[PDB]
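All remarks here apply to the structure that follows.
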Amino acid sequence: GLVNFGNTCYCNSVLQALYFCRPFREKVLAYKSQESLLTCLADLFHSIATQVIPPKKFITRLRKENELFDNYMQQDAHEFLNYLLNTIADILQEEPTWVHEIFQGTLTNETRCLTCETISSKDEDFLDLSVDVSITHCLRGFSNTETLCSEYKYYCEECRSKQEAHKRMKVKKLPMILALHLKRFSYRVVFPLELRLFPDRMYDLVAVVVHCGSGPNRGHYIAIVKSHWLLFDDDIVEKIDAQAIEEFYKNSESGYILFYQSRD
Amino acid sequence: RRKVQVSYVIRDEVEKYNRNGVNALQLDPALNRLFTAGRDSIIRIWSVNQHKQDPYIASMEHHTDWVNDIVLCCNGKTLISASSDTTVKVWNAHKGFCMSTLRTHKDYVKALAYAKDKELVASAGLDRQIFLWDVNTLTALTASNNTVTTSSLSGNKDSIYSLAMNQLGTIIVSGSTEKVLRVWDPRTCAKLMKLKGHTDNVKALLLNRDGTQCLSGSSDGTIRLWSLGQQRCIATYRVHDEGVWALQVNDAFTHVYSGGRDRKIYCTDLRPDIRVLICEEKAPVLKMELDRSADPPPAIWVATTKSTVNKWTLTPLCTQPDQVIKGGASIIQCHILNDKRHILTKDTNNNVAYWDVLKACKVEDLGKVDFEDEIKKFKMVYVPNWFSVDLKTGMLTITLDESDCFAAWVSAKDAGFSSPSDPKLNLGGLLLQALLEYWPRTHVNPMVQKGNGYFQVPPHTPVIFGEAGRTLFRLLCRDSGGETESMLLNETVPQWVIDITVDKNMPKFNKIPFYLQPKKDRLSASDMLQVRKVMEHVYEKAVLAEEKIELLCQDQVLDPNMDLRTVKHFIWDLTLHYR
């Protein structure tokens, strides 16, 4: 259990959802084995498998390092996740990395120019995945194209200039733990416990993070995890049964961030 | 983003040959004249006689980016262009100069259109807007007073790539990235008909003299003939294998001529299984022009993404081109050598050349040496960035922005520039002084100086003022002084430039704080201070100090002609030890 210092569940719910990512919990305990935001998280993690907890050590450091949380108001868990993950992904690259091995995969984003109609193609990485509203399809196959226009034209090779174009993405390499995240600018968004993904590597749903309300910076986050299942909200720790998941698929309540560990 | 930059181009006074591909063609049968419109902001003129050795007549130079479409009117008494610089310009096709400029478009102006009878024209672009202009006003329009009755036309969902008006000036249709073909009446701006049927992008439109039926070619690879009379497609036509970007039509309006990413120049007839493969061009086909010299159209000029424009004549029909209008190489790769005043290019002919960016000229050609190994044969120094480079015109277009134009400070010494002592000098700063060298406001004497004082930019070098897409103004360095080109300066050159060139108000130095220690010490200095001068400080904490002090970052020994920012940029708040 982790105390709420007033609208700081954006953290408590990511931390306990990373804590049930098995590979990642392990590498972090071995890091305090041998004073930045990584020593603070270790110092924290080192003290949860020990024995309700105040994470004030960690908060203190987080919002003095990044001023996007240093106010009374809420924040967005995925900002935090991606921040927290990247901010480890380089804190290590200084002193590929153990984070990279775990969460990193790649995707192909294809860029068809409209003057040449060249299907140019290049790749890029990701620690997490942000996708918009059936889950099964979004990974296996492609995005749906989004144009590039006013101030957002594409630089072409053939064209040697910036001309209008079409982007869309496809997972090119799944990672071990697939950090996954869903839009906001809500629905009935369906998501399974086991997931058939591209050698068909399929994934057991291990951790998830949900959101109550109707806009992602004034409501409330919680956490669901893999038990040796459990429901975690800030002071409370009560068990729940696997069928109490479909409840979260006006304030018609959805979910937010899915973690799929591999059956590997 | 309505904030202003200053561009210039590195080029010979005259660029006889197209230094990048060609987007549009016009033909004057009256004077044997052909006008190409370049993907290098140049409309060049040509003579079509078998006579001419080099046909080249003149160059029409006023654009900044890809000229995309051109249209001759009043019998080629007046040409009208449209470009990626948002401007629709209006010329004198006979003499060869640019009367006026229309800045009403908000993005790349893609296609143009002409209804000869009513003498009205239309421009359209990626800003989804369609404009109408009555020609006899535009020919009476200037660079000082270009405010005219401009009719506007409304409806389009997305970015428009094609446009065409019937000969009578009664019908106009546009084709865009929505597969649909919106249609309007020109003399009223009123909408006529949608025209659903396609599955892709329509880069090409044509009409019959009455505009009763019309054609369309698309990036689905299909030519569709439409009966507007019945507001319906009446026939589809898959001759082509890739998207169709170019069309033309005979006087009878029966035989179609097309060409695409295919390169295949087929020609088919509505009477559609009698297809006539004319040729397979070496480059994707941008647009085409028929000869109406006499009906059974003799030959058809064809423009591609290749710098050279051929004429073809009327399993392949032809094999070799009947005409060759030659063309230049296109720079396609660049490199900035990190003294940040020199560049190495490499054109389509694999010619590597070394240029000077500050003086705005070529240092040399290096034949065809291995490019990526020539970039090595690589001084170990850091100067901050101050400019950026594009190759959209196939040429070195150089861009200066307020944000960091004034980053680069170097020593007169380290810039070659003589000094009977050694002063601190800002690169971009000298430059703006040197591009606006002939501008009489720049002729202020502080406590009559004209120029910067070390160098001059080549008088023929074009000076350009574009919003971070619209291009607001353009003149050559030498013509900075003409009264007509100078009321326009006071309208356009932005304050951030004025401050330096006109007021002669020089900008910030960059200091660098650093620690020094064999208790550390806090020092700061100009980011271009020679290491030598720091060892000179250690002694008191002049040549005698070369012998005595040794300076050391990250336990590496320091060259005492290095400036601090080199050190921090490479070896490495910065810290240095002594011995």
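Count begins at 1; order follows the chain as displayed.
When the header is checked for method, it gives X-ray crystallography, 3.3 Å.
The backbone N, Cα and C atoms fix where each Cβ goes, and this holds for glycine too.
In Swiss-Prot, a published mutagenesis experiment is listed as B:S159 to Y (Swiss-Prot position 170), annotated Strongly reduces interaction with USP46 and abolishes stimulation of USP46 enzyme activity. DSSP assigns B:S159 (mutagenesis position) to coil in the three-state reduction, placing it in neither a helix nor a strand.
Record note (Swiss-Prot) on the mutagenesis of B:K424 to E (Swiss-Prot position 459): Decreased interaction with RAD51AP1. A strand conformation is recorded for B:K424 (mutagenesis position) in the three-state DSSP classification. Of all Cβ atoms in the shown protein chains, 13 besides its own fall within 10 Å of the Cβ of B:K424 (mutagenesis position).
Under mutagenesis, Swiss-Prot gives B:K533 to E (Swiss-Prot position 595) with this note: Does not affect interaction with RAD51AP1. The number of other Cβ atoms within 10 Å of the Cβ belonging to B:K533 (mutagenesis position), over all protein chains shown, comes to 15.
Looking at Swiss-Prot, the entry for mutagenesis of B:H537 to A (Swiss-Prot position 599) says: Does not affect interaction with RAD51AP1. Within 10 Å of the C-beta atom of B:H537 (mutagenesis position) sit 15 other C-beta atoms, taking all shown protein chains into account.
Residue pair B:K424 (mutagenesis position) / B:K533 (mutagenesis position) shows a Cα separation of 15 Å. Checking the mutagenesis positions B:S159, B:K533, B:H537 against chain A with a Cβ-Cβ cut-off under 8 Å leaves B:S159, in sequence order.
Calculated from the flanking Cα atoms, the unmodelled 20-residue segment between B:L314 and B:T315 spans 15 Å.
A simple way to gauge crowding: the CB of B:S159 (mutagenesis position) has 22 other CB atoms within 10 angstroms, across all the protein chains here. Comparing B:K533 (mutagenesis position) with B:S159 (mutagenesis position), their Cα atoms are 59 Å apart once rounded. Looking at B:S159 (mutagenesis position) and B:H537 (mutagenesis position), their Cα atoms lie 64 Å from each other. Following the DSSP three-state reduction, the secondary structure of B:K533 (mutagenesis position) is helix.
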